[PDB]
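Report on the following structure.
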Amino acid sequence: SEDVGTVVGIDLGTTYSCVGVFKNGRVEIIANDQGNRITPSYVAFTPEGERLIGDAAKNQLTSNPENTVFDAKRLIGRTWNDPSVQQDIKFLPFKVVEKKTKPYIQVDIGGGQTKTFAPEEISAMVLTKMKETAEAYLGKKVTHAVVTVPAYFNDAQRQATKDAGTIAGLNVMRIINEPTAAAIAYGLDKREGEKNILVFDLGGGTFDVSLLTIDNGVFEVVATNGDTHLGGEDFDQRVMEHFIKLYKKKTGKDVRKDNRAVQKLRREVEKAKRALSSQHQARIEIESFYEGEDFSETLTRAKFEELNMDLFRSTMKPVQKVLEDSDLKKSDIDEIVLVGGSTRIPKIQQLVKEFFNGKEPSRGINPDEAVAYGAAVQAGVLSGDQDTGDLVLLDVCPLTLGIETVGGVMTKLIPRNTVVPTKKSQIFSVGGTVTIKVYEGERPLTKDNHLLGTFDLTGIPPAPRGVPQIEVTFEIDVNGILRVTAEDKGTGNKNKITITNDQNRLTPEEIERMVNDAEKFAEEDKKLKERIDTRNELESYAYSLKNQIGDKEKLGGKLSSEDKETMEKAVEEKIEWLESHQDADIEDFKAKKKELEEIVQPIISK
Ligand SMILES: Nc1ncnc2c1ncn2[C@@H]1O[C@H](COP(=O)(O)O)[C@@H](O)[C@H]1O
Ligand SMILES: [Mg+2]
């Protein structure tokens, strides 16, 4: 069987991502190369053509706002016409253009080249960085992963996330629903009875609520509901609009035309929002904000709440849907688990606690890391070789699937909250061509819901004496993703042909070209780490030799007047050179380490 290596759990978030591994009976949430247990979901290309991912990308946003990409999870697996896309791209500083009926990200990548990236490619870069983070920690290559998606992600969003994994060079062994991952983190340890858990997951971009039963390592989602375009970024945009209006009224200046000013505001609005979760006012200040003038304003918690009042209130509707679909009531809920960074907001915690008549949420759950933690547990389990415990997940599809057969019945096929994997088959006795449209959602007329895809059965040969009998199977797999297959039942032959979605999913050929492009940048990442790692070595040697030559008792007291002049000099000579050659290639740094060795060694061995 396949050696899957160390399987990592990656929470791929709208604003932050987080990677974990299960080793020696516990989860390690892995710190990145800057020491942060979460990594911004940001990519950028510097004017010189270098790809930054994570903190470095976020840190240069104000200086380079058109070639910095973030919030790709709000675009991934969506079509251009999607009204959520059309709303969102108005507030994103990078260009988004239509390609293959989809929103592509267009940025300048250096060398005078403009490149268009699929959202899957941007998310792939973020997953690469998470993978790079895990590899540095484990001191070995990572080939396999569990990656998270919102419970309410549709089929295309699900598939596009898995594709992002493939592009990043990861075999995604499992797509796991964010609230299900969170439930594992709550429930793993627990030596207790059967519990009804409500997970309320409000992140940077998406909202999910899932109701689970948990009993001795058995986790079952009874019902899920959410909103894939509601999160922290939305609250910021509400505050941004307020202050753009305030500044215009106060000064006459409409700053919307100036990306740099807008991104400086957004940066400070984000910090202020966070501050308002622990204080009742926050100051927003920007030195030379616009045309040389200072921005200085205060935001109150009351005002923050008022600006977002409808959005915060709307989070209760999913809670009510899951309770109704589960056939439970409020008092049946044993624990409330808050996850996602936005659950820090006091008004959100208050709405949830009030809804549950004063009940305290479950304590000790880090809302930014719980999802990755659970993912890492499932990944530990899929590894085989871990001290995890027994873990049995039964999750559900979020959306009712229905079909529209042209010249046939329109019909509901698989209700929302059906345990996956699941399937349903339909016989078509029409012959000729059969075109089937699949829809996702809860509106009673099937075709008023979201179009998942169009599927054509093309080749039906003649059956002299028998009936045209094509059986189409609609299967939702353990990743929550639909496969449509067709088999001829009148013949005897058992040929389960996969019917391909005409709503342009990435083909294996297209995916592989994106892989090749990603691998080119990964090569550069490899060189750079290697080059910096040696420059660091040479610089560490040198500055540590400065505190040994500067050890007048030990090594210093040994050296003569002739020796230490041909030593203190060699050290300073090297530091001097280092200070003017930070950009030098991996060759040169080896040389100068060796030059500083062949001049130090003869002396130190006397
Ligand atoms: N203290 C806070 N108050 C309000 N929102 C926060 C806070 N900390 C993080 N967030 C939001 O949580 C989102 C990130 O969630 P996550 O990816 O789970 O860390 C972003 O929208 C953050 O602004
Ligand atoms: Mg996030």
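Sequential numbering from 1, following the chain as shown.
The way this entry was determined, per its header, is X-ray crystallography, 2.0 Å.
Here the Cβ of each residue, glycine as well, is placed from N, Cα and C on the backbone.
In Swiss-Prot this protein carries:
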- 13-16, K73, 204-206, 270-277, 341-344: ATP binding site (BINDING)
- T206 to A (Swiss-Prot position 229): Impaired ATPase activity (MUTAGEN)
- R465 to E (Swiss-Prot position 492): Significantly reduced binding to ZIKV E and NS1 proteins (MUTAGEN)
- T491 to A (Swiss-Prot position 518): Significantly reduced binding to ZIKV E and NS1 proteins (MUTAGEN)
- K558 to R (Swiss-Prot position 585): Complete loss of in vitro methylation by METTL21A (MUTAGEN)
**OP:** With a 10 Å radius around each C-beta, find which of these recorded positions (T206, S277, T343, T491) has the fewest other C-beta atoms nearby.
**Re:** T491
Original post:
If you skip the near sequence neighbours and keep only those at least six away, which residues in the chain come within under 8 angstroms of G205 (ATP binding site), Cβ to Cβ?
Top reply: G13, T14, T15, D71, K73, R74, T228, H229, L230, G231, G232, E233, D234
Original post:
Secondary structure at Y16 (ATP binding site) (DSSP, helix/strand/coil)?
Top reply: strand
Original post:
Could you tell me the C-alpha distance between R274 (ATP binding site) and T206 (mutagenesis position) in angstrom, no decimals?
Top reply: 18
Original post:
Of all the binding-site residues given, namely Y16, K271, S277, which is spatially nearest to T206 (mutagenesis position) at the Cα level?
Top reply: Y16
**OP:** Between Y16 (ATP binding site) and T491 (mutagenesis position), find the distance joining the two CA atoms and give it rounded to the nearest Å.
**Re:** 53
Original post:
By a simple count, how many Cβ atoms lie within 10 Å of the Cβ of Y16 (ATP binding site), its own Cβ left out?
Top reply: 25
**OP:** For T491 (mutagenesis position), name the DSSP secondary structure in the helix/strand/coil scheme.
**Re:** coil
Subject >> Fewest-neighbour residue among recorded positions, criterion Cβ within 10 Å, set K271, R274, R465, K558 >> reply: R465
Subject >> Cβ under 6 Å from ligand 1: qualifying recorded positions of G205, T206, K271, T343, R465, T491 >> reply: none
**OP:** Report, in whole Å, the straight Cα-to-Cα distance of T343 (ATP binding site) from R465 (mutagenesis position).
**Re:** 65
**OP:** May I ask for the distance between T343 (ATP binding site) and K558 (mutagenesis position), taken between their Cα atoms and rounded to an integer number of Å?
**Re:** 63
**OP:** Out of the recorded positions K271, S277, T491, give me the one sitting nearest to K558 (mutagenesis position) by CA distance.
**Re:** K271
**OP:** Consider only the recorded positions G13, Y16, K558: which of them have a Cβ under 6 Å from an atom of ligand 2? Write none if no residue does.
**Re:** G13, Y16
**OP:** Quick one: give me the count of other CB atoms within 10 A of the CB of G13 (ATP binding site).
**Re:** 28
